[PDB]
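A.B. asks: Quick one: this structure, given as structure tokens, is what I'll be asking you about.
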Amino acid sequence: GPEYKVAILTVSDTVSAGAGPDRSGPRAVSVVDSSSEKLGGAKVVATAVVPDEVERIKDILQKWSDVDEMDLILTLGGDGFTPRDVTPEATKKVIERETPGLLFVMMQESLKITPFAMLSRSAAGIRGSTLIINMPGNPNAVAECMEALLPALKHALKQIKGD
Amino acid sequence: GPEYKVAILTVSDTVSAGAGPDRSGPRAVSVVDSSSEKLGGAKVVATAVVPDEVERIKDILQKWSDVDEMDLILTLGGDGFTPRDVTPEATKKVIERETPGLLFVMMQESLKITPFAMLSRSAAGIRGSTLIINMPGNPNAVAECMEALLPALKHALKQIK
Amino acid sequence: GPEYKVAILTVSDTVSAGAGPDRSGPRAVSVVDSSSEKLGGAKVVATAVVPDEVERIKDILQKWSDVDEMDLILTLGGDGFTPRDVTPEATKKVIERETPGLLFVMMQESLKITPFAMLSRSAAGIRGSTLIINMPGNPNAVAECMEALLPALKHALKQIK
């Protein structure tokens, strides 16, 4: 049905251990939907929760990319300065081609709102035909991050397939 | 005898195949010449064309750096999201010392012109005493990128030798 | 004593051989001290000078991180385009988790002051529970870089603990 399949990985010890709810997953989904027209028709067809563990993050990024053939994975959380935050390290081991322009833009735009944006260690890139983008664990962040990328994200996904 | 030898690598399956003229290469050459003075006396002295294949891109960057001792190599194309675009991966395998400043400036300035600038995956860096910089395929791109780097690129090349 | 232990590493062949003095080390100390409160109570407890030799630089970043357990390490110098400048390459070998937002902000702010800021190749990241940040060898640079990081640097040190 969906022209582009999006999947959202929430990374969090707290959430994964049933000790707290997911306040960001839902917004991410809600933001992608509300942005479906401008993304050339996209839909979240899968979410998942993993803890802050590199192997668990890699396995899902691999599985969603290689086997389920997602076209766009957003991760949420595990991207800051805390000892446990290893999402970007996990992400870099699985992507094949980096997309530093997406990171440049998420950082430029977030900094306009607050200087604490400089504590995001986001990575991004392509594996096979899958665009993978790290985003912070705040609910508001996915909205701000997605507002910054949307002008170009449609053309990006089209480009990864065959323009 | 130019003070800084520059070399321009066009990257493109199409152009390498003969299937179409090289639109970007000549323009780039013409840009560099026109900025010769501002760059401390640099001139293009070689170009080449390769398809979108990492090994081929590596060989030329390696040969130009290690053997011809080029001072500045600009690559054009192969830097986007399309599956064959592999210039930056090729580049990353041959540089020894990254120069993220140059990537930040190219990206900051091109983004003022258009948000589609975020789709360049340019890499850049230094191998031996050769500065290498990925720029996009558009003929207009090279000139915009060059205008962005021009204030410091003379001092960059002098610092290297 | 100090809530955050800070050490400052000056990387320069000139200084390390005794052939010149260190004009940036003092300034760096003076800036950290002057911002102690905004940094959540921080103090420079150690400085050291090394030449532009990767192993020498690695050894101190490792020692200060694994053994002396510093909370913040600033390096000054060895970060530009000169053949000897290898601070970032030594830095990249020892960090575990990169911190590119810090690099982005240092570059964004320094460019506002001069286009020559694009020539810093600084690196930054985390080894264990030490934050390591490359800055340039200019005295004025440390002040400019620290002014740019200051709004978040306290929260960064809190989060690593």
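What you see of chain A is 464-626, where the numbers are those given in Swiss-Prot.
Header entry for method reads X-ray crystallography, 2.7 Å.
Cβ coordinates come from backbone N, Cα and C, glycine included.
Below, the features straight out of Swiss-Prot:
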type	residues	note
MUTAGEN	A:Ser475 to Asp	Reduced molybdopterin binding. Loss of adenylation activity
MUTAGEN	A:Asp485 to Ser	Reduced molybdopterin binding. Loss of adenylation activity
BINDING	A:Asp485, A:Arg486, A:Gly541, A:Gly600	AMP binding site
MUTAGEN	A:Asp515 to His or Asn	Almost normal molybdopterin binding. Loss adenylation activity
MUTAGEN	A:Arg547 to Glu	No effect on molybdopterin binding. Clear reduction in adenylation activity
MUTAGEN	A:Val557 to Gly	Impaired folding. Loss of activity
MUTAGEN	A:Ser573 to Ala	Loss of molybdopterin binding. Loss of activity
MUTAGEN	A:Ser583 to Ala	No effect on activity
MUTAGEN	A:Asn597 to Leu	Loss of molybdopterin binding. Loss of activity
A.B. asks: Three-state secondary structure of A:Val557 (mutagenesis position) from DSSP?
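C.D. replies: It is helical.
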A.B. asks: List, in sequence order, the residues of the same chain other than A:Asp485, A:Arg486, A:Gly541, A:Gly600 whose Cβ lies within 8 Å of the centroid of the Cβ atoms of the recorded AMP site.
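C.D. replies: My list of surrounding residues reads A:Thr473, A:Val474, A:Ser475, A:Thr477, A:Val478, A:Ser487, A:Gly488, A:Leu539, A:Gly540, A:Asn601.
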A.B. asks: Hey, of the mutagenesis positions listed (A:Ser475, A:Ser583), which one tops the CB count within 10 A?
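C.D. replies: Ranked by Cβ atoms within 10 Å, first place goes to A:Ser583.
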A.B. asks: For the recorded positions A:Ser475, A:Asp485, A:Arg486, A:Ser573, A:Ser583, A:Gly600, return the ones with C-beta distance to chain C below 8 angstroms, or 'none'.
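C.D. replies: Near chain C - Cβ to Cβ under 8 Å - we find A:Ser583.
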A.B. asks: What whole-number Å value do you get for the CA-CA distance of A:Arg486 (AMP binding site) and A:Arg547 (mutagenesis position)?
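C.D. replies: About 19 Å separates the two Cα atoms.
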A.B. asks: Counting across all protein chains present, how many other Cβ atoms fall within 10 Å of the Cβ of A:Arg486 (AMP binding site)?
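C.D. replies: Looking across every protein chain shown, the total is 13.
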A.B. asks: Whole-number Å only: compute the distance from the Cα of A:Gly600 (AMP binding site) to the Cα of A:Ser475 (mutagenesis position).
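C.D. replies: A:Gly600 (AMP binding site) to A:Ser475 (mutagenesis position), Cα-Cα distance: 9 Å.
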A.B. asks: Looking at the mutagenesis positions A:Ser475, A:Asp485, A:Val557, A:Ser583, which ones sit with their CA no more than 10 Å from the CA of A:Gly541 (AMP binding site)?
C.D. replies: A:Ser475, A:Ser583
